[PDB]
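Visitor: Before I ask anything, let me first share the structure, which is written out below as structure tokens.
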Amino acid sequence: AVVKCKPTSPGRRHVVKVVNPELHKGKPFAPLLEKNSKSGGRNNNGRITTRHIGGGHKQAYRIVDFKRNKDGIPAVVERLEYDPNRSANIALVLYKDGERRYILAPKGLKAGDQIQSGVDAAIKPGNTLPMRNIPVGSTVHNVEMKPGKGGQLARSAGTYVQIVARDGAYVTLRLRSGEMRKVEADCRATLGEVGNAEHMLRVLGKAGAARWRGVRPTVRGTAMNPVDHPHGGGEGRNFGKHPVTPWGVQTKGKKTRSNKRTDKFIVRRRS
RNA sequence: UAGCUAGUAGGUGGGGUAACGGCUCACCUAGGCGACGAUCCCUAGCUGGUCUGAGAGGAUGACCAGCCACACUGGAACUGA
RNA sequence: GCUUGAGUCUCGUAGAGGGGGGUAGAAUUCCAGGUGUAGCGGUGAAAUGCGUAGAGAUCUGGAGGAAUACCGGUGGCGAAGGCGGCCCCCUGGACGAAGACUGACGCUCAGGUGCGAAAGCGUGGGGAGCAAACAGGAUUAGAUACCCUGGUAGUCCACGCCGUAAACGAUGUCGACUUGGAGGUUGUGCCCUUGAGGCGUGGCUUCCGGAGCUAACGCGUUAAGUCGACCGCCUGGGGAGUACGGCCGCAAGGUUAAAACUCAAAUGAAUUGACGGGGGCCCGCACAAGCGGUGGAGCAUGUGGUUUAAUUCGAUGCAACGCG
RNA sequence: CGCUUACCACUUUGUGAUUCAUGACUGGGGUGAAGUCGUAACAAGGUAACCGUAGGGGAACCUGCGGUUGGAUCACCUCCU
RNA sequence: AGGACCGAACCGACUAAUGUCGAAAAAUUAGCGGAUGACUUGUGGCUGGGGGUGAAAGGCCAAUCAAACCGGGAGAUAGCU
RNA sequence: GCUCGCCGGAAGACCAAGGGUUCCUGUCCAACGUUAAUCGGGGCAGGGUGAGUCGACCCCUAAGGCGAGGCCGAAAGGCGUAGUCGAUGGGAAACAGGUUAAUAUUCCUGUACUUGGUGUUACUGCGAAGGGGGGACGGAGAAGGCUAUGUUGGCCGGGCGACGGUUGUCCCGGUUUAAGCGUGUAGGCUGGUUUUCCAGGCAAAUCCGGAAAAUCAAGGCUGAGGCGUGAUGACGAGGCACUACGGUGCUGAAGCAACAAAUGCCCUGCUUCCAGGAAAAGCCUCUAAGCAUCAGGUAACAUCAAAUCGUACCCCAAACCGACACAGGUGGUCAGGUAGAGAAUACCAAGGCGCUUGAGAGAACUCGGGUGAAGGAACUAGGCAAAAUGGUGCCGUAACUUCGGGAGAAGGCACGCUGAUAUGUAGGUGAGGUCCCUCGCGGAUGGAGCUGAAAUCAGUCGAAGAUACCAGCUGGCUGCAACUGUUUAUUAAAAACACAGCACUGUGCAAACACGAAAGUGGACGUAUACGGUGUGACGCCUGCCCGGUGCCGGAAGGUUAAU
RNA sequence: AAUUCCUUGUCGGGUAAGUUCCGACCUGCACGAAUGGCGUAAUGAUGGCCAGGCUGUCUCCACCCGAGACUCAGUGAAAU
RNA sequence: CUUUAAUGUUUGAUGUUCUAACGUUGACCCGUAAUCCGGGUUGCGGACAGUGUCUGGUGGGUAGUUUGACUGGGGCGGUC
RNA sequence: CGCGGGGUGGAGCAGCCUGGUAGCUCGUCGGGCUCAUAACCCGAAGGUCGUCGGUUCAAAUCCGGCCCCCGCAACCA
RNA sequence: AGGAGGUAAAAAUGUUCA
């Protein structure tokens, strides 16, 4: 649901919490947890490559099965857990032979529903099967790119890809950006949109809300001296320069897509 | 102008006034008034009557007289039937 | 106590009454593929725009959202707003038939409570078509309009909020009584259904009109007719349905509701005309059908204007200008 | 008698309510000599008007949505026995 | 529940005086701010000189910063003292 | 040695870090100490640090480092797999008392305990760098049960006292006791058990997971503390006894009860919210390749072993860091009495100190403070500074508002002590007696004792009852920024930065972007409800006109046009 | 006006007296709509103004208590 | 000469297809208990992408530097 | 510097590839349409076709060569 | 009689009294 907090204190006034009481309030499933040390946006050289990242609360990586290669084995969803690594929810699904795994939670999924993988599965939210078996025009998610790589597209909350058309081995996909990209037909895909579609409407309210989220303070360009940023300088809010990045690269209108090897799959660019 | 009152609604004992009485205290009860208009504000002395109008009413309350109220302003009290 | 008031029970009747859940078809837009070529699109004309990067046209297939062609009817249901492809499920009210039953339980109603077109707002989805604002193209004296190309909010959905409308037959609700004809819609009874039926008894409604009423227009058995019961509202026009305060509302505002001042009209109906890019019929060198000319040239002449000591005055759309 | 206890008016202090005048300036309105730009309603008012509402605009108004009539005109050309 | 309130430890450092060859190469004294959080802190790591880091002052990087320090070019150059 | 004064959530008592003999004794006074100095953190000599249980080493990992081959790079070198190091983290085991000039959970007495080796006896299947469980974990808040500790009483010992009283409801002192073992409690967690079967656990599996039946309802696990034992032991006030006069020797009563009660423990709990909360080994358990008259494993018992290094002293400071015997800084543990909400504060206990120049004087002037006639901001750049307000309970409280606030708004009343209500109430805790019981640390019942608010009335004392320390000045108008927060360490704390929110724009994953010659990493084990950049900066009403210049996006026909 | 030069603009309020302050007028040297405009409860060791209280801030200082200053004894600098 | 039509031919290009170069930050196996890496099957791309040499353009991201003198001080103007 | 391109009423600009025609609009005079104004509808001054030499029956055009604007790339006294 | 398909681009103001 959408909880709108009461302004009993400034900074709590605008906060909008999103509760999902179907979530498992207990502890996570131990056999699928591994350490996830934070980086701080620093590479091997130690230099901070990406800024505004670091600090925040400690979390643990939950191994989510994106591959979904359990062909011919039914599975029943036990419960819905909270995965801090995503923007969506994950479900601890149990197989008939006793194997437990974590899969991305689709929209219409409850604690106790039946799913399965392979080209046998009926078109029902949760089931995975190659796109050469999936009806043209249906709504899917967690789409693979290389037949067996794992699943790349549509992985955020309430995000889905719509299988537009099929030309032999190629499948036209209207992505979330409004960009149509062709993909090999032997790629696995999962039916149904990703759940927790209300993750977007959540507001943070507090400045420190983003601080434990992981984000650090971002300083604007016109608040620094010229040696630090191309905008900088000034004796009182002067700009007179064309909007750039901290490295002279033009921003606010400048396509920097330099691929050329993947242009062969793009039908329509983002519009 | 929609809730108003807290000796305020009542009873009991004492007291007190020429006399009944919260008139006034002590104690107990928690009600009393209120849309058939309380409280709040503004306004004005009431009437017998008068001017007018066919009646019904409207306006008004100077002159005479009856009743109430005041005595520069506010409070208290005496004398005396 | 009774029963003609009112209500309940049994069997049925018709239906866009309402709520929720699935689904179908045509059309429109977008997309993938094949085919194929200089226009397409649009208009009063035209252009922006779309297109030789190959659209539009055409065929096959897919995805979506909204509304439900014909049946459809001044036909039906509902208190009103309003509501229709199809089916399921839950549910409301009215109506008819034959009897019984309670025995005035009735009607209205300031306050109060609820619903309540569209527009709008909040939260989150959806977003084809359409479409404020806006960009562009025409047009125009200007066009921040009518017109054309696109297009955001909105239009749709779920939960709350708003509570306004020419929310209007501009006609409150209830009951009694009061000549009829022409249709629609829906029960029931009797008779030979002896043939697309005939005669009555009820609910709903449309049209034309008598008595009567009304200022008139017209209403007229569903009344503005004749009476009785309850409630609301009005007191010349503007100021003003605005100000101040309260109350409700997130906001936009809504509701309740003045004074000063100012004017002597404001307003309705109907009547005689005139006008109209209203209409019908008819008429004239009005047009159309042709001929001969004016305007350009010189001249004769009139007039305005200019000039002048004065260049008399009058006429000065058609109806002044070879006129006095 | 004095002292004193209680009641006690005038009066002082802090904070509310309501109401009467005044107040630089300002919104809108009414009245008033034949101003100015546009021409908005009145016929079908040359985009029918108007009611509600949202948005826009020097100004009347313009625009969408829905609703009402307190809006007009339905005569002439191609097919059929 | 709270980047919630008051207020020690703790962290910070707004005002004034003192001090200024000081007790101290920014402290003391009396008061101040935060004080369940974007908090504070110990121990151990990582990022480096035209580079690091920076809730961004051109602040900080060992009492040194508009480009650290150590050594080397180098006895730089100095029309100046 | 006797008074006196200060700290007492430190100026006390102990560890780590860091120092490095500063520790103890004798002796010495030149230098050192801001003075003298027979004194000393100074000079000289000698003595002193004792561990299977403490820590480190050790076993195992984190951040991160190195890194066989490898990949990459002019060389150096960088990155990195397997591995291997790396604590501030996880993992076995001891407490009390005595004792020295100086050391002690280390030595001595008493009483235990843990992990391995060897051997014997009785049984039995054991066995990997492999699998599973466990280890193993977040913030906040509330409640209950105890303990450390404290107070009172009883009891025991002593005294009855240099100025009035004091054999009494009197006064001072003490009333201390662990680890281990047994019990298994308050309370908390989970349904056990048996059989069959399986695409799961890189192979196997009886261990884990899963799917069906049966039987019965409890069993198992965890667990502070209490009570017994440890302990007719130690310790113990005070006597008894000789003194190098410092202390040693000897002996030795009570040693219980009641209440209050932690921030300690149960709690690595329970509830709730969300930002969703290390890894590995030790331990337990099932097996593979194999190994079985073996070997090993479980259990009992005997014996042996448990090494090496540190250990002194300082540790909120004259011993560390500040050049100093420096008014500065320095993590963690314990933390009593009275009043009080409290770790504030005030005065004290334990304990430690009087800060290493003093003696006189009492001037101006300076610093740190006390008080003030009348006035009350007239001072001044400005109410700077001082002054004043200051507590609990109750009453009462506006404009405005995001309806939470504003607000402790402002402004008022009562506060001490004594007695009564009541030989201390409400409340709290709670033995004995009694009853029952699946019998224990049980449940009800029962109520002595102990402890103890607050409220009301009456009386009384002073000028003043929150009397000290402690402890808001308030109200009105307004600019800026929303608010918490951050910053110029050492002249600027703000209106500057950040901020949640909003918008544009980039990015389809070998993503954009960034560090890097490169590989490779970060972005992200994320994937458009995501991530980067830039601007603005809650929230409300909004956000107009201009595409010429510049950048950017898109379309290339044409002109010009590099290398070739 | 954190912006207005001319200027202490002009009017009204506050004071006996107001170059500051508060409410307006527009003559905007040279505001202006995300280098955001305009409002805004709360918050602020913030800027400006006022009133009450309060006081040695001041009128105008006075006295007193301590640490120095002064004298004696020991030690014994520095800038120049 | 202008303008056009068919063929051959000369080049620049474009379109499509193919697999062997090359790519592979897809799956599977081995080296090996090892997500680096190498090799082997296979799939998808595919003469692209990427890299070297030359070259046009862009470029304050970065670097080295210039930025006159006289002057009744300097700056402005003016002058040489 | 050498390949291009472009010059014509008082300003804006087709005829230029096709040699035979100096035009299309708004501004200043009037005139028509109205009841009058406005709007609208039309005719009307005026350009050495940059100048100059010259192939042709005839020149803005195709041709030449030079002054003069604007477009990138060229320039080491 | 009973019912259908198709049919009009542009043209504003009126200086006031009587």
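Following Swiss-Prot, chain A shows residues 2-272, kept in their order.
Determined via electron microscopy, 3.3 Å.
A Cβ is built for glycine as well, from the same backbone N, Cα and C atoms used for every other residue.
Okay, these came from Swiss-Prot:
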MUTAGEN   A:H230 to Q  Loss of peptidyltransferase activity in reconstituted ribosomes. No change in rRNA binding or assembly into ribosomes
Visitor: Around the C-beta of A:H230 (mutagenesis position), how many further C-beta atoms are within 10 angstroms, looking at every protein chain?
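Guide: Excluding its own Cβ, A:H230 (mutagenesis position) sees 18 Cβ atoms within 10 Å.
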Visitor: Let me know the DSSP-derived helix, strand or coil state of A:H230 (mutagenesis position), please.
Guide: coil
